[PDB]
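> Have a look at this one before I ask anything.
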Amino acid sequence: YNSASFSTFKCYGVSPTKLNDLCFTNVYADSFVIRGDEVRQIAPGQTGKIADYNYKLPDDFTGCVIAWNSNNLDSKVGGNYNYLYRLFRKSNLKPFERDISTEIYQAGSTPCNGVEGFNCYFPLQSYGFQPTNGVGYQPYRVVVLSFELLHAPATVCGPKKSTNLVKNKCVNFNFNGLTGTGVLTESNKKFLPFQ
Amino acid sequence: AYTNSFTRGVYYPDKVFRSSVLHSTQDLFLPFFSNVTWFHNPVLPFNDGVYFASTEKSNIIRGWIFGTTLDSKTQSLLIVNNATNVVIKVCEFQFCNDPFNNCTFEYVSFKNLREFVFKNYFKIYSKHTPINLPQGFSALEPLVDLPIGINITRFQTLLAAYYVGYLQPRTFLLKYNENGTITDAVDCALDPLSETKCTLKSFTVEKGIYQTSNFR
Amino acid sequence: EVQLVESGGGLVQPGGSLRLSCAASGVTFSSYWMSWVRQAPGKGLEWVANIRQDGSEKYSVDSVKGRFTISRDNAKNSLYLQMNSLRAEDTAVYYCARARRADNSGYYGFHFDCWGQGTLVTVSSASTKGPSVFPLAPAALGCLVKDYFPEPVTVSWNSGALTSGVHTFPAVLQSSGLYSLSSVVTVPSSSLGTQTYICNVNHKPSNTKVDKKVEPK
Amino acid sequence: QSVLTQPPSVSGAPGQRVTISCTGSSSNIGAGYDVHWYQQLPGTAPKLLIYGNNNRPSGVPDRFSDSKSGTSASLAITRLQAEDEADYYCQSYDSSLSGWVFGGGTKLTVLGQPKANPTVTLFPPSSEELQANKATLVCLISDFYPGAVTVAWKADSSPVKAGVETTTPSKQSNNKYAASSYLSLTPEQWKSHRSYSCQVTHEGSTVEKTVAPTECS
Ligand SMILES: *[C@@H]1O[C@H](CO)[C@@H](O[C@@H]2O[C@H](CO)[C@@H](O)[C@H](O)[C@H]2NC(C)=O)[C@H](O)[C@H]1NC(C)=O
Ligand SMILES: *[C@@H]1O[C@H](CO)[C@@H](O)[C@H](O)[C@H]1NC(C)=O
Ligand SMILES: *[C@@H]1O[C@H](CO)[C@@H](O)[C@H](O)[C@H]1NC(C)=O
Ligand SMILES: *[C@@H]1O[C@H](CO)[C@@H](O)[C@H](O)[C@H]1NC(C)=O
């Protein structure tokens, strides 16, 4: 959150200033490069042609889209042309469905028989990442931190203080990020070891 | 062979204690009074998770195999017991056709009615216990859950006889007793009385007429 | 069919410079943008380059980086090659026959659409000259086509009428910096003087035709 | 640098069977990219043998099947016939390079069935070659089978040295080969040595058809 690098730190269902005093059941850091303009399609509910074949999102997503410009890294002095779009597919992907594929798309009446041409399109094409690439069409790095916040016991926790336990007085507790106010008492209740 | 699944394959639906409540939930359960398949060698389809049971003395089973292909060029899930530890392993395996590289994950941890359940991230439940398909009611506790996800479509057992049946997405009513343990359940969609018990959240239904449902 | 035809061959000194081209005859090039390819003489094809619609082209460091160049024009359905500092092993047939890049496209297994007929970079400090052919009084007769440039040339017997008996050995070169070869024909010895035997070389490259009748003493 | 090394020959009689190799590294044939082959005799077009690695290209027959794994491809011929005795190449992609990778070259072969004996002579330089103050000699080893012959010829009974050359493949209507061997001298030295004469040996052959191809005759 404090970083001088990030060009976007957009977050959904969590604030980035509250994020460091919270805990998550897991976190998945979904990482890739795009042309910088395409950040508009890296957002929940946006009707993205790149999104539907490369990196989809839930319309009801919880996470942060942490992106930075990396022209000064990835665009080699001899020109970079390493990374690929995906331009076509039969249909839209599900909310985080990756789908590695080798298949020609047909956009009309022509038969393609697993070999390309006019009307017979392969899914991928070069990102032109010249070191002289102006502003918007540059290599932009992205990590989409997806945050899961399930009722399951948490595993990825903020760097919080760990207070001493007190029993039989009123306190404003926070256990694994689950938080409220009450009288806490040790109790007889036979929790099974997995509960 | 096909064999009755009656009152079996219930498990604790989450890691939450709930004493003294008739709780109700929609999840993947073995349908009551359906058919478990019974066996005496084969691979099987992992339709949407499995309920498993076996009944023998000499500790005849090593563990289980799951995945897409069960042979190399995709990562497949293996489990083994060598007495002192259960092992879990995941690899692009070099398996033979009759199993009586680049591994992604690994972990280590009528004499019985050897009940187990597996569901896809991945989860495992059991009631490995002495009781000396068999009758009555018991509920499977969690054993393991693995924060991994895989395109599983096939299943097998490392060996005699065992039972198998696949879970389906259903509503259940669960009788947690005084101690937070499940002790009876109602498979909602089984029959009209079972959706009646579910309609009014009870294991007894008084004399009458009850609107349980809609038809269209 | 993508009927690809190569063009614009040349002969220049070692360390000189050239421009060359090839065309998809009557078929638009924007669907099938082929890269340059060539034989290494006496060996396989050598990797010259790849190509893409967008540019993004790469060349081999092994012989062609810092020398070769690649471009096309869809008003003319033609590839081009602007080239600097010729090297001897450049001397081969060049075909313009497959399109898809180092990054996979088409399929993870390719198919190769049309190999044409060959254009040529050729390199020497020799210059164009005609062969010193004579009747080689033998029958099982033959010729040795000493001291000429450039190769290749059409070689036959009785203007092609004796072709059924003809065989030609592997090619030769001399300390002059000039080529040769030998061609042979196997025909009856007793027919001499009533049947005619002639060796023919249709030498449009040297501008010195050879079409001479042969008989032994 | 990297090459899909190929076996120089493998063999079967007319109508019989062969299966071959085209062998690279884990950076190519193991690196997910599949393999292709071309038949090409010099000045014939490169004829592609494979499509998708699941098909053959337009009109290419069933004998041209291929099979690929590990670090090698393995193209085939069943029903061998004489025109299959030819040069072939292979191609794929290499991740250790920028772009494409090429094979070592293969010759399929029809079997070495008859022990046909060579014809043996040097075709004479004529006294007419003196119109340019020069002379020419080649030793001919025509009409043999199979494979190759011992080059052996002499001047003034001393043996000719470094004059070896490659053998030429099968003739029409038969299977018979041809080969030659070459020499040169200063023209007055070429008059000074008289006894240009051939003593060639092959596994069936007993004696030579050797004449006297002297200078000035
Ligand atoms: C809750 O747990 C207690 C034990 O902690 C169970 O009580 C025992 O039950 C067995 C038979 O199931 C008796 O033989 C013991 O004498 C009981 N001990 C005590 C201290 O009561 C009890 O059954 C469980 N609750 C329910 C509702 O089953
Ligand atoms: C099990 O399947 C059979 C058909 O194989 C069916 O007739 C039967 O009703 C099912 N239930 C039981 C308990 O057998
Ligand atoms: C999962 O694997 C099966 C083969 O068992 C395949 O048919 C299916 O398309 C795969 N699904 C995905 C989402 O990859
Ligand atoms: C066998 O058991 C030991 C512990 O007793 C364990 O370290 C080992 O990994 C097991 N080996 C196999 C092959 O399961």
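Chain A uses Swiss-Prot numbers throughout; the residues present, in order, are 369-563.
Recorded method for this deposit: electron microscopy, 3.4 Å.
Cβ atoms are placed via backbone N, Cα and C, with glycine included.
Per Swiss-Prot, mutagenesis A:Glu484 to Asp is noted as: Increased replication in human TMEM106B overexpressing cells. Annotation of the published mutagenesis A:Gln493 to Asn in Swiss-Prot: Reduced host ACE2-binding affinity in vitro; the original residue is retained in the structure shown. One mutagenesis experiment named in Swiss-Prot is A:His519 to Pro, and its note says Increased resistance to human covalescent sera neutralization. Among the natural variants in Swiss-Prot is A:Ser371 to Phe, noted as: In strain: Omicron/BA.2, Omicron/BA.2.12.1, Omicron/BA.2.75, Omicron/BA.4, Omicron/BA.5, Omicron/BQ.1.1, Omicron/XBB.1.5, Omicron/EG.5.1. Quoted from Swiss-Prot, the note attached to the natural variant A:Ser477 to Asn states: In strain: 20A.EU2, Iota/B.1.526, Omicron/BA.1, Omicron/BA.2, Omicron/BA.2.12.1, Omicron/BA.2.75, Omicron/BA.4, Omicron/BA.5, Omicron/BQ.1.1, Omicron/XBB.1.5, Omicron/EG.5.1. Among the sequence features in Swiss-Prot, the natural variant A:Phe486 to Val is noted as follows: In strain: Omicron/BA.4, Omicron/BA.5, Omicron/BQ.1.1. Here the residue is the original one, while Swiss-Prot reports the natural variant A:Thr547 to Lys with the comment In strain: Omicron/BA.1.
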> Near chain B by Cβ (under 8 Å): which of the recorded positions A:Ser477, A:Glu484, A:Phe486, A:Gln493, A:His519, A:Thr547?
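Listed in sequence order, the recorded positions near chain B are A:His519.
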> List those mutagenesis positions among A:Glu484, A:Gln493, A:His519 whose Cβ lies under 8 Å from any Cβ of chain C, in sequence order, or write 'none' if there are none.
A:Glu484, A:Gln493
> Taking the Cβ of each of the recorded positions and counting other Cβ atoms inside 10 Å, which one has the highest number: A:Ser371, A:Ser477, A:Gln493, A:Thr547?
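Within the set of recorded positions, the most crowded position is A:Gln493.
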> For A:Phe486 (variant position), write down the residues of its own chain that are at least 6 apart in sequence and whose Cβ falls under 8 Å from its Cβ; none is a fine answer.
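Those within reach of A:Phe486 (variant position), by Cβ under 8 Å and sequence separation of 6 or more, are A:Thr478.
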> Using a 10 Å radius around each Cβ and all protein chains in view, which of these mutagenesis positions has the most neighbours: A:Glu484, A:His519?
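That would be A:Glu484, with the highest Cβ count within 10 Å.
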> May I ask which of the recorded positions A:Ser477, A:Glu484, A:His519 is closest to A:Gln493 (mutagenesis position) if we compare their C-alpha atoms?
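With Cα distances computed to A:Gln493 (mutagenesis position), the winner among A:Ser477, A:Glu484, A:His519 is A:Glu484.
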> May I ask for the distance between A:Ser371 (variant position) and A:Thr547 (variant position), taken between their Cα atoms and rounded to an integer number of Å?
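If we compare the Cα positions of A:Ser371 (variant position) and A:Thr547 (variant position), the gap is 29 Å.
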> Just give me the nearest neighbour of A:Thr547 (variant position) among the recorded positions A:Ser477, A:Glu484, A:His519, Cα to Cα.
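So, spelling it out, the nearest of the recorded positions is A:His519.
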